[PDB]
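The next block holds one structure in the form of structure tokens; read it before the comments.
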Amino acid sequence: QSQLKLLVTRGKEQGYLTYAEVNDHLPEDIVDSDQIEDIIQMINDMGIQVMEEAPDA
Amino acid sequence: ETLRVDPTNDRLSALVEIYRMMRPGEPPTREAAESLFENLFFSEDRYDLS
Amino acid sequence: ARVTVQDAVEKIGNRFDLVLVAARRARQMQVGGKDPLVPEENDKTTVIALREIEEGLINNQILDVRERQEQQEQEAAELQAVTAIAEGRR
Amino acid sequence: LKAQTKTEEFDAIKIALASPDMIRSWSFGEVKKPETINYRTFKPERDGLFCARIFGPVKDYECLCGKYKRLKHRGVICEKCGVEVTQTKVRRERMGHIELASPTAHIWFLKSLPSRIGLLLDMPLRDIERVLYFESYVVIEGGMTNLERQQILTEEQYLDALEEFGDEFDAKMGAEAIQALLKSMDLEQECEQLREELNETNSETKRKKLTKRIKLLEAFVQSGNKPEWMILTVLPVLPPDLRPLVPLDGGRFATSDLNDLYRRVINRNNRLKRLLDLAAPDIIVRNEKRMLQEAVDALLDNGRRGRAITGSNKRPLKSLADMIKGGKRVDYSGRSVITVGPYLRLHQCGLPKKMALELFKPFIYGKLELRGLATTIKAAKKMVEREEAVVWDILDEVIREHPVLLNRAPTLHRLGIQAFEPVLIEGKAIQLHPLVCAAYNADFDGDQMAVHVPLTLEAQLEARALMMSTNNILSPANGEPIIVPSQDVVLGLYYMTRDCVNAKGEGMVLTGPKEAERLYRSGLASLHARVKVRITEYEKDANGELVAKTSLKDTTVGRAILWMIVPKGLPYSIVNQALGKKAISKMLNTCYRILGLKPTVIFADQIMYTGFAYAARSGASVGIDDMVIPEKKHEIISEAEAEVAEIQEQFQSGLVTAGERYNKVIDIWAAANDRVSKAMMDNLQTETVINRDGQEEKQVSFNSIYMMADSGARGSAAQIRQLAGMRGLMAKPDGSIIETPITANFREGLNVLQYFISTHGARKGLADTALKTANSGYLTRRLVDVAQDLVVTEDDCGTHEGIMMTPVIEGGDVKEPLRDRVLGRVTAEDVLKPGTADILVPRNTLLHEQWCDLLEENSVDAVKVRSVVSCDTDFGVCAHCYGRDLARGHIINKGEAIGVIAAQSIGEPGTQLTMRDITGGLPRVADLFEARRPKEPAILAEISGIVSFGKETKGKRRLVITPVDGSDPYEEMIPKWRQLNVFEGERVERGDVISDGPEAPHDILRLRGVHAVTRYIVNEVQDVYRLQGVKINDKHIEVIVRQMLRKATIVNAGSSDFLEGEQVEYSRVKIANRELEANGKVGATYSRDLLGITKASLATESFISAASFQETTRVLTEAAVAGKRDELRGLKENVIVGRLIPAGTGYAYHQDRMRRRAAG
Ligand SMILES: Nc1nc2c(ncn2[C@@H]2O[C@H](COP(=O)(O)OP(=O)(O)O)[C@@H](OP(=O)(O)OP(=O)(O)O)[C@H]2O)c(=O)[nH]1
Ligand SMILES: [Zn+2]
Ligand SMILES: [Zn+2]
């Protein structure tokens, strides 16, 4: 709901891939060196369908 | 509107939330949650506008 | 072909094959049986092959055929040894 | 009966998972100790990371201890220590392995975008797959009661479920749990049942995940790899030499981080092994397992999760993956500062004595030992190390016809590296021919070039027949000459014309060459008068040959003497009758098209020599009085400031809109700027008075500056306008324009204020330049990466279709014609003629035969031409369909390299592109190639029907248009925002405009047509080059758009699985082999799909080529999953492997090898 709707609606497509944005719109403990790669892998490359492979994962 | 989206309701929950935001790991206590916030904008050894 | 080398390509299309065959002939000259056809005049083997190609002699089919004759000369003329070896292991 | 078991030639490489036994096959021993080198003896330990028995010996042929020394025992191992004494390079190739106790998960197949171990098992990645192997939540491994097959349980749930049943559904936790999970999984039975279930009564509400997983599972099962190999139990070891610990200077060793990693994993693994023999507390052992997981994951690929530190350095440790995820130095090379060499030819360059001495070292050695002089090789070394005169003469022999290729730093296009014949020069700097000084885009500010020596025989011939400067007469981008004379020479030839009246003139006639005697002997001037002479012209027609034509024409002294330089052919005189400006290149071009190579080259050398010589004879300089200011300057400025003063006074008393008076006053100063500019030009242009016979006449100013401007030679109108006129509107950091332009000029004094204003323009100018210079190459990389795989092959196929070429006419409302876009183009088929016959079918439009397209009047302005866009070729490009545009005058040679040359030519003029309903500039080009949808995309009618409203805002909604006719309706979506263009009831055609705005290339290609969308792209990308004034052929754009439309989408039912979007390569080759194979009903119809450069380059057959540019960690992993193999026709992937390139001089090799790989 929250994460999915915010990520999809906002990122259309954030133009310059504004990373420093939705990373703060995420819960749990922040400042980790783990969740970083799970966002730079979805935004581009396999566009459109990748944004549907993100939520399911 | 800012208050409407604010989970915290008092001083303890606020300092604890801030402590969990700054140092995400160890369970926030009483001394740690307070001393950390004090050592951010209210201590010369940790903050100074010169 | 000191400066094109363009007059050689129309004799054998695609400059690449021109490079191949010319390098082939120049390879024959630099090491092994030399014997140029067009007078040297103090030119490297690089250009000598190009001169020959321009002259009209020494192409792809030419070198291949002469290689066939070369094989028929080395093999057929020296079979007395091979045949004698053929009876080695029955 | 082959079956050879040695290291011979390979045709392909295979990538796949590695079994534990597969790892054992590489094992030349087992690392068991964290020890590296001895603390005292500095000798490799027993079973450490640098063993001698396992890997390789330290010294070449002597063992560890010293029982055996020389080559006596090169095949026999040592008695005291099993050390195979062979080479020391053996230590560089030897593998080795570590066999862990408890299983360990591979970091790549675990967490790399899609959970490879998860998706194959259908299970959440960082959620479930983490908590069950980190020893936290136990998982099930198949149950026949109450519990499913892949659910997650807690310790409480575990014991409860164990108490209810137990001893019949046993399922562990951790690594080995996931191992049994993958192992128990049956890929076959699931591949069947999934196909059954995921096809029964389901619309587009499921098909996504269905087709996805089934294709993935089918790929994995057909790949051959067993899921057991997903998590490793045996971890291989990298060779010691690839991670050595070499002693630097005075102790202080230098080791790799991999040694730290392997040492850590060894330690943790050993403790884990020891704990599984002593007391075994669950918490301790499980923690050590997680720690072993940490060490292993850190060794394979750090990334990624906190990053293991240590090593004293606050920086992370370079893991294995970090060494293969992200400039080829070469011997026989050098570099130095360049310098002009006027006395040189066009196929020659100034190569320093000492420089050439060090370069051709091995050649000098061989030649010395060959002739005599030096008794041996070392004798030659000692002979050249002591430069003994005679050696130099030998050098003059080795560099005789041995070409050396030069190179500049910023290599934009093919002409970045050009070969020349070395000429010894007493100096330490490298001299270059001033003619080819433009191709390099090089100046003599202090720039330096590098030199390379073609060692291989065929390498020398490649440099002579391809990379030679004499072979690069024309530019690969545009057919126009590239070695065209520049500033100095053009000014010279411009001064060799310029008809001046009287002044030692008179019509004293002679005969060509004789006039030269007149010039040196003074008496007569040089720029008179005109004067008449006898010109012996030469022309040819029909049957070629040469036809004389002596006559008496009225030229000048300069034209007469300059006529001697002109070759045999050419129209003569009329090429000299003009001047020196732009026709200076035209003459060179025509000479090339009507004569050939050699005569065009010597003509260039002659015009260069003549240009420089007479330029020196002229003595054109630049004094302070050369830039004469207009007298009407102060007048015009006062008038402009008068108008603006009145406007300000009006603004004071309201009246005019003060909100935009800024714009109109800008028009005032802008107009005034044009007034001063026009005044200065009209003055500085004509002037003069002379005194012909009875005096009183006017020509054109001989004012040096004007002479430089009216003859190329770096001098434009704007610059001159700033020199004597005035610097107009100046930019402001806000982006706005100042309402007080620089009234003064460089000829005059400049106030501190306006200079402090101009500094902004200079700053932003240099800044923007620094940006677009790097941005140009940034685009070039993408262009090359997407296009560097297509090469002209299969000679010349059939087909006739092709874009109808027509002169780009903005003349609809602005008048601007360009009808040279058809030349060297292969005709589609007999494109008619106002009557009959004329044009043939496959006849390529000649340079003289394109001039024949003017004898058919202005009526014929449309010709169908075969292009690279079409062409029924397979994996290449038809020679005819392309063209001929090269440095060569003929058609492109079969097996060239269209892709790279195309990309280079496109991204070459990128340096001179100004970044910003008109974007314009480099960014506009990028958006066009990437095929991005506009910020306000228009809409088109998919099927021709009757326009009618579909429920006024009934959704949702937002307007709805429904063009329905013949059969079946359509419901488009109009979002209220933005108006319309077609009333209700009206009929539309197939692809009509119903938004009147920016068009989307996707809609055009999908609906309008491929010819239409390609025409759009080419005619829109050129429009941004028109403004910049950069000439570039349309062929190259068509080339990139060719593979820009590489893939498509099939929609029906065939051997291919419907939803899969595949390239028209396999599509066409399979549809051609199905209509006449079994049945045409076993195949579907495809549909072209527009995809950007990046999206297109992303997809490629070879996994190595992909591993080059895009993210290596992804491509390498996914290619590891499915047993893929490169085989092996790409350019890029065949470069890093270090073999012959499947193009150019190669191709034939690849073709032979390709046909060779048909036996099996
Ligand atoms: N086009 C052409 N020229 C050849 C050919 N063979 C020899 N030449 C010309 O020979 C001239 C100088 O060669 P040399 O080394 O001095 O004498 P060489 O012919 O015996 O080797 C050059 O003239 P140059 O090129 O006219 O000098 P320049 O025009 O570059 O100033 C060179 O181009 C050939 O096959 N084709
Ligand atoms: Zn030994
Ligand atoms: Zn074709």
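The numbers used for chain D are those of Swiss-Prot, and the residues that appear cover 8-333, 344-933, 1133-1376, in sequence.
According to its header, this structure was worked out by X-ray crystallography, 3.9 Å.
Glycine too: its Cβ is placed from the backbone N, Cα and C atoms.
Over in Swiss-Prot, the protein carries these features:
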type	residues	note
BINDING	D:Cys70, D:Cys72, D:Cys85, D:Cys88	Zn(2+) 1 binding site
BINDING	D:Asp460, D:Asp462, D:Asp464	Mg(2+) binding site
BINDING	D:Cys814, D:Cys888, D:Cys895, D:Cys898	Zn(2+) 2 binding site
MUTAGEN	D:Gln504 to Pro	Resistant to antibiotics salinamide A and B
MUTAGEN	D:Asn690 to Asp	Resistant to antibiotics salinamide A and B
MUTAGEN	D:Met697 to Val	Resistant to antibiotics salinamide A and B
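Feature annotations (Swiss-Prot) mapped to structure.
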residue: D:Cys72; record: Zn(2+) 1 binding site; contacts (Cβ under 8 Å, 6+ apart): D:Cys85, D:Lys87, D:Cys88
residue: D:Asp460; record: Mg(2+) binding site; contacts (Cβ under 8 Å, 6+ apart): D:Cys454
residue: D:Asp462; record: Mg(2+) binding site; contacts (Cβ under 8 Å, 6+ apart): none
residue: D:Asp464; record: Mg(2+) binding site; contacts (Cβ under 8 Å, 6+ apart): D:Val354, D:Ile355, D:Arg425, D:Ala426
residue: D:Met697; record: mutagenesis position; contacts (Cβ under 8 Å, 6+ apart): D:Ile646, D:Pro647, D:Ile737, D:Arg738, D:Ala741, D:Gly742
residue: D:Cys814; record: Zn(2+) 2 binding site; contacts (Cβ under 8 Å, 6+ apart): D:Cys888, D:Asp889, D:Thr890, D:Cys895, D:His897, D:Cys898
What's the CA to CA span in angstrom from D:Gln504 (mutagenesis position) over to D:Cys70 (Zn(2+) 1 binding site)?
70
Among D:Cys72, D:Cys85, D:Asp462, D:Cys814, D:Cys898, the binding-site residues whose C-beta sits under 6 Å from ligand 2:
D:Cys72, D:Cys85
Identify, among the mutagenesis positions D:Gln504, D:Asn690, the residue whose Cβ has the fewest other Cβ atoms within 10 Å in this structure.
D:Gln504
For D:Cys898 (Zn(2+) 2 binding site), just count the other CB atoms lying within 10 A of its CB, please.
25
Which number gives the other C-beta atoms within 10 angstroms of the C-beta of D:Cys895 (Zn(2+) 2 binding site), all protein chains shown included?
22
Densest Cβ neighbourhood among D:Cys70, D:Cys88 (binding-site residues), 10 Å radius:
D:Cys70
List those of the binding-site residues D:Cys88, D:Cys814, D:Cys888, D:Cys898 whose Cβ lies under 6 Å from any atom of ligand 3, in sequence order, or write none if there are none.
D:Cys814, D:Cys888, D:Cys898
What is the interatomic distance between the Cα atoms of D:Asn690 (mutagenesis position) and D:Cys70 (Zn(2+) 1 binding site), given in whole Å?
87
Using all protein chains in view, find how many other C-beta atoms are within 10 Å of the C-beta of D:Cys888 (Zn(2+) 2 binding site).
20
Check: same-chain CB within 8 A of Mg(2+) site center, minus D:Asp460, D:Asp462, D:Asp464:
D:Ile355, D:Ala459, D:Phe461, D:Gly463
I want the residues beyond D:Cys814, D:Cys888, D:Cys895, D:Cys898 whose C-beta is within 8 angstroms of the mean position of the Zn(2+) 2 site's C-beta atoms, in chain order.
D:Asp813, D:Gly815, D:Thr816, D:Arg883, D:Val885, D:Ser887, D:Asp889, D:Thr890, D:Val894, D:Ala896, D:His897, D:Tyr899
Around D:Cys85 (Zn(2+) 1 binding site), how many other C-beta atoms are within 10 angstroms of its C-beta?
20
From the centroid of the CB atoms of D:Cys70, D:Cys72, D:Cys85, D:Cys88, the recorded Zn(2+) 1 site, which same-chain residues not already listed sit within 8 A by their CB, in sequence order?
D:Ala59, D:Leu71, D:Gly73, D:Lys74, D:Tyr75, D:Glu86, D:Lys87, D:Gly89, D:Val90, D:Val92
